[PDB]
Protein chains: 2
Amino acid sequence: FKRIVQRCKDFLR
Amino acid sequence: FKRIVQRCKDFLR
């Protein structure tokens, strides 16, 4: 799940 | 992509 965590963080602002 | 934002906010912990 760590890739999903990181891309969710990347998408947020 | 408002649904993506909301899913990512709720997913993080």
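Following Swiss-Prot, chain B shows residues 150-162, kept in their order.
A Cβ is built for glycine as well, from the same backbone N, Cα and C atoms used for every other residue.
Packing around B:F150 (mutagenesis position) is summarised by its Cβ count: 8 other Cβ atoms lie within 10 angstroms of its Cβ, all protein chains included. As a published mutagenesis entry, B:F150 to S appears in Swiss-Prot alongside the note: Loss of antimicrobial activity against M.luteus.
Swiss-Prot documents B:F150 to A as a published mutagenesis change and attaches the note Loss of antimicrobial activity against M.luteus.
Among the mutagenesis results in Swiss-Prot, B:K151 to H has the note: Reduced antimicrobial activity against M.luteus. The residue drawn here is the original one. If you draw a 10 Å sphere around the CB of B:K151 (mutagenesis position), it holds 6 other CB atoms from the protein chains shown.
The mutagenesis experiment B:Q155 to A is recorded by Swiss-Prot, whose note states: No impact on antimicrobial activity against M.luteus. Around B:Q155 (mutagenesis position), no same-chain residue at least 6 positions away in sequence has a Cβ under 8 Å from its Cβ.
Less than 8 angstroms from the CB of B:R156 (mutagenesis position) sits no same-chain residue that is six or more residues away. As a published mutagenesis entry, B:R156 to A appears in Swiss-Prot alongside the note: Impacts oligomerization. Loss of antimicrobial activity.
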Helix, strand or coil at B:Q155 (mutagenesis position) [DSSP, three-state]: helix
